[PDB]
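Structure, as C-alpha coordinates:
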Amino acid sequence: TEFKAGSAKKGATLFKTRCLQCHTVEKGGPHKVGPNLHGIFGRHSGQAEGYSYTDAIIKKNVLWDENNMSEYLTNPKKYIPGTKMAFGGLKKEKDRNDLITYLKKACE
Ligand code: HEC
(Lines of atoms letter the chains of each structure in order from A and count residues from 1; the text may use other names and numbers.)
(Lines give C-alpha, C1' and ligand atoms only; values in the text may rest on other atoms or scores of the structure.)
Protein backbone atom coordinates (compact mmCIF):
# COMPACT_ATOMS: atom_id res chain seq x y z
CA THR A 1 0.00 0.00 0.00
CA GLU A 2 1.84 3.06 -1.30
CA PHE A 3 -0.42 4.68 -3.91
CA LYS A 4 -3.65 6.52 -3.00
CA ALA A 5 -6.19 8.01 -5.48
CA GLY A 6 -6.15 11.57 -6.75
CA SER A 7 -8.45 13.70 -8.85
CA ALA A 8 -9.01 12.54 -12.47
CA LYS A 9 -10.01 16.06 -13.52
CA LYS A 10 -6.70 17.30 -11.99
CA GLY A 11 -5.08 14.21 -13.55
CA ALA A 12 -6.51 15.11 -17.00
CA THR A 13 -5.12 18.70 -17.06
CA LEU A 14 -1.73 17.60 -15.74
CA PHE A 15 -1.74 15.17 -18.60
CA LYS A 16 -2.66 17.92 -21.15
CA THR A 17 0.24 20.19 -19.94
CA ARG A 18 2.92 17.52 -19.16
CA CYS A 19 2.35 14.48 -21.40
CA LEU A 20 0.21 15.48 -24.41
CA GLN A 21 3.19 16.91 -26.28
CA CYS A 22 4.32 13.30 -26.62
CA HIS A 23 1.45 10.91 -26.01
CA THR A 24 -2.17 10.21 -26.92
CA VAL A 25 -4.29 8.18 -24.47
CA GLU A 26 -7.36 7.07 -26.46
CA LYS A 27 -8.01 3.57 -27.84
CA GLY A 28 -6.74 3.75 -31.45
CA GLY A 29 -5.04 7.04 -30.64
CA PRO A 30 -1.83 7.20 -32.70
CA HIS A 31 1.77 6.95 -31.54
CA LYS A 32 3.73 10.31 -31.57
CA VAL A 33 7.10 11.16 -29.96
CA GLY A 34 5.95 8.73 -27.22
CA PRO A 35 3.73 5.66 -27.83
CA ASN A 36 -0.05 5.52 -27.46
CA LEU A 37 -0.56 4.43 -23.78
CA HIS A 38 -4.07 3.03 -24.07
CA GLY A 39 -4.13 -0.25 -22.22
CA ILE A 40 -0.71 0.42 -20.44
CA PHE A 41 -1.78 -1.01 -17.10
CA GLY A 42 -1.08 -4.71 -16.90
CA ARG A 43 1.11 -4.40 -19.96
CA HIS A 44 4.90 -4.60 -19.79
CA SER A 45 7.27 -1.83 -21.12
CA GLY A 46 8.24 -1.86 -24.84
CA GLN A 47 5.35 -3.96 -26.31
CA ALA A 48 3.24 -1.51 -28.23
CA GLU A 49 3.71 -2.53 -31.84
CA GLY A 50 4.54 -0.09 -34.49
CA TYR A 51 6.71 1.83 -32.05
CA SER A 52 10.48 2.03 -31.91
CA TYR A 53 11.46 2.04 -28.19
CA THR A 54 15.05 2.14 -26.81
CA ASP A 55 16.96 -1.00 -25.76
CA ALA A 56 16.70 0.12 -22.14
CA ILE A 57 12.92 0.18 -21.89
CA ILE A 58 12.31 -3.25 -23.49
CA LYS A 59 15.16 -4.57 -21.41
CA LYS A 60 13.68 -3.40 -18.14
CA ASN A 61 10.42 -5.19 -18.84
CA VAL A 62 8.46 -3.37 -16.05
CA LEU A 63 4.88 -4.50 -15.29
CA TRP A 64 2.76 -1.34 -15.58
CA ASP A 65 0.69 -0.78 -12.49
CA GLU A 66 0.12 2.31 -10.40
CA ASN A 67 2.98 1.57 -8.03
CA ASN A 68 5.69 1.34 -10.70
CA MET A 69 4.26 4.13 -12.84
CA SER A 70 4.73 6.46 -9.87
CA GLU A 71 8.46 5.90 -9.50
CA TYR A 72 8.90 5.98 -13.29
CA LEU A 73 7.03 9.28 -13.07
CA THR A 74 9.32 10.66 -10.45
CA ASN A 75 12.44 10.31 -12.60
CA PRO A 76 12.29 8.09 -15.68
CA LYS A 77 15.97 8.19 -16.72
CA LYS A 78 16.58 7.35 -13.11
CA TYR A 79 14.15 4.40 -13.03
CA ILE A 80 15.34 3.26 -16.51
CA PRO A 81 18.70 4.66 -17.62
CA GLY A 82 18.82 4.76 -21.39
CA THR A 83 15.12 5.70 -21.82
CA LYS A 84 14.56 8.20 -24.59
CA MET A 85 11.76 9.69 -22.52
CA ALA A 86 12.86 13.34 -22.24
CA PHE A 87 10.90 14.20 -19.05
CA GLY A 88 12.39 15.65 -15.87
CA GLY A 89 9.61 14.18 -13.69
CA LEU A 90 6.72 14.82 -11.29
CA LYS A 91 8.44 14.98 -7.86
CA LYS A 92 5.17 15.82 -6.09
CA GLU A 93 3.38 12.65 -4.94
CA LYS A 94 0.13 14.64 -4.94
CA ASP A 95 0.47 15.42 -8.73
CA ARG A 96 1.58 11.92 -9.46
CA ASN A 97 -1.54 10.70 -7.69
CA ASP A 98 -3.97 12.80 -9.72
CA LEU A 99 -2.27 11.97 -12.99
CA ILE A 100 -2.22 8.20 -12.28
CA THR A 101 -5.88 8.36 -11.21
CA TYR A 102 -6.35 9.95 -14.64
CA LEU A 103 -4.38 7.28 -16.60
CA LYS A 104 -5.93 4.45 -14.57
CA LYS A 105 -9.13 5.89 -15.93
CA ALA A 106 -8.57 6.83 -19.60
CA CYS A 107 -6.12 4.11 -20.74
CA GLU A 108 -8.99 1.92 -19.76
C1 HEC B 1 8.15 13.78 -24.80
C2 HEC B 1 9.04 14.98 -24.53
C3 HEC B 1 7.52 12.99 -23.63
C4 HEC B 1 6.96 13.45 -22.50
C5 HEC B 1 6.79 14.95 -22.13
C6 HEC B 1 6.48 12.33 -21.76
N7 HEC B 1 6.80 11.16 -22.43
FE8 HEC B 1 6.32 9.31 -21.97
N9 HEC B 1 7.59 8.53 -23.33
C10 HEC B 1 8.23 9.28 -24.30
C11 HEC B 1 9.06 8.39 -25.04
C12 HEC B 1 9.99 8.81 -26.21
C13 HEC B 1 8.93 7.15 -24.55
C14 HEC B 1 9.68 5.90 -25.04
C15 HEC B 1 10.68 5.23 -24.17
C16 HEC B 1 11.88 4.55 -24.71
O17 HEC B 1 12.87 4.54 -23.97
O18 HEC B 1 11.78 4.00 -25.85
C19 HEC B 1 8.04 7.22 -23.42
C20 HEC B 1 7.56 6.17 -22.64
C21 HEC B 1 6.56 6.25 -21.71
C22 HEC B 1 5.99 5.18 -20.91
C23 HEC B 1 6.44 3.68 -20.92
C24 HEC B 1 5.56 2.81 -21.81
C25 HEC B 1 5.80 1.55 -22.50
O26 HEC B 1 5.34 1.38 -23.67
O27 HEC B 1 6.44 0.68 -21.85
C28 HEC B 1 5.07 5.70 -20.08
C29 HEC B 1 4.16 5.00 -19.04
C30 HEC B 1 4.99 7.12 -20.35
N31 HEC B 1 5.90 7.45 -21.35
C32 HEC B 1 4.10 7.94 -19.69
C33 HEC B 1 4.23 9.29 -19.74
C34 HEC B 1 3.41 10.22 -18.96
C35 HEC B 1 2.16 9.78 -18.16
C36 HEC B 1 3.87 11.44 -19.19
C37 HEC B 1 3.38 12.78 -18.65
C38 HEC B 1 3.71 13.05 -17.17
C39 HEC B 1 5.03 11.32 -20.08
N40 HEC B 1 5.23 9.99 -20.39
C41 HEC B 1 5.80 12.37 -20.53
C42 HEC B 1 7.98 10.63 -24.48
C43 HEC B 1 7.45 11.53 -23.59
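Here Swiss-Prot sets the residue numbers for chain A, with the shown residues being 2-109 in order.
Note that Cβ sites are derived from N, Cα and C of the backbone, with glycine treated the same way.
Per Swiss-Prot, the feature heme c binding site maps to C20, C23, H24, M86. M86 (heme c binding site) is surrounded by 19 other CB atoms, counting those within 10 A of its CB over all protein chains shown.
Listed in Swiss-Prot as a mutagenesis experiment, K78 to R is described as follows: Loss of methylation by CTM1. Cβ environment of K78 (mutagenesis position): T84, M86 lie under 8 Å away, each six or more residues apart in the same chain. DSSP assigns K78 (mutagenesis position) to a helical segment in the three-state reduction.
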Span of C20, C23, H24, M86 around heme c - largest C-alpha separation, Å: 11
Additional residues surrounding heme c, by Cβ distance to the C20, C23, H24, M86 centre under 8 Å: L21, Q22, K33, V34, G35, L38, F88
Recorded positions close to ligand 1 - of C23, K78, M86, only those whose C-beta is under 6 Å away: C23, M86
